[PDB]
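Presented below is the structure to which this report refers.
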Protein chains: 2
Amino acid sequence: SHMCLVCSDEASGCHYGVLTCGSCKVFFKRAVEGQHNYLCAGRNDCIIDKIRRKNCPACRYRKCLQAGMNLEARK
Amino acid sequence: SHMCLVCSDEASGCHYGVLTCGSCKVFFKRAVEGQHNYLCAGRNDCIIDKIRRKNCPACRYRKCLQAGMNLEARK
DNA sequence: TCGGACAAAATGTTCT
DNA sequence: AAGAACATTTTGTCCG
Ligand SMILES: [Zn+2]
Ligand SMILES: [Zn+2]
Ligand SMILES: [Zn+2]
Ligand SMILES: [Zn+2]
């Protein structure tokens, strides 16, 4: 009820359509708006938790999108 | 040879006993001088190349050790 | 070579 | 729920 759905950290509230923490909220906006081409170094199935969420932006971003995060969600 | 044995970027010379780039040189020094309680988000065999070497410090440090890097290489 | 200082990228928190 | 500003962590380059 107060776990980030992306990294399981303590969730602040609902951001861009999904219960997430502050760090995943800002990560998501940066991933969408910025140009990076994230690439997984594993098997496209990395564990994303409070510690490990720094280790694979590709899998973190993929999880944000799959949980349904969207920038224009207030519309 | 002219390629870093850890990440396959252009090597800048032989550092801590091994042909490596400057980024792997300082990454290793920082890991050995400091803490290196890193956690892999995959299965401890992450691919370490020029872009993905940022992803997993745990597997990067393992690759430095496996290549034989050591601080007292000189003396 | 090795390492300090500087610089940049990447991530996270506070405040409105 | 959203985003600007700041702060920290992590990484990489220069060394007129
Ligand atoms: Zn999160
Ligand atoms: Zn991954
Ligand atoms: Zn390297
Ligand atoms: Zn790994």
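Think of each number as a place in line: the chain as shown, counted from 1.
Looks like X-ray crystallography, 1.6 Å, at least that's what the header says.
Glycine is no exception: its Cβ is also placed from the backbone N, Cα and C atoms.
Features reported for this protein in Swiss-Prot:
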MUTAGEN   A:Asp45 to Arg (Swiss-Prot position 481)  Disrupts dimerization and decreases transcription transactivation
MUTAGEN   A:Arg52 to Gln (Swiss-Prot position 488)  Loss of chromatin specific function and reduces chromatin remodeling. Abolishes interaction with SMARD1
MUTAGEN   A:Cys64 to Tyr (Swiss-Prot position 500)  Abolishes interaction with POU2F2
MUTAGEN   A:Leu65 to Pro (Swiss-Prot position 501)  Abrogates DNA-binding and transcription transactivation. Abolishes interaction with POU2F1 and POU2F2
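Here the features listed in Swiss-Prot are painted onto the structure.
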residue	record	Cβ within 10 Å
A:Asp45	mutagenesis position	12
A:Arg52	mutagenesis position	20
A:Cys64	mutagenesis position	27
A:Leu65	mutagenesis position	15
Whole-number Å value for how far A:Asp45 (mutagenesis position) lies from A:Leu65 (mutagenesis position) (Cα to Cα):
14
What Cα-Cα separation, expressed in whole Å, is found between A:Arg52 (mutagenesis position) and A:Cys64 (mutagenesis position)?
15
How far is it from A:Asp45 (mutagenesis position) to A:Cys64 (mutagenesis position), counting Cα to Cα, in Å?
13
Of all listed mutagenesis positions, namely A:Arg52, A:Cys64, A:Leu65, those lying near chain B with CB under 8 A:
A:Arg52
Using DSSP and three states only, what is A:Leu65 (mutagenesis position)?
helix
Give the helix, strand or coil assignment DSSP yields for A:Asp45 (mutagenesis position).
coil
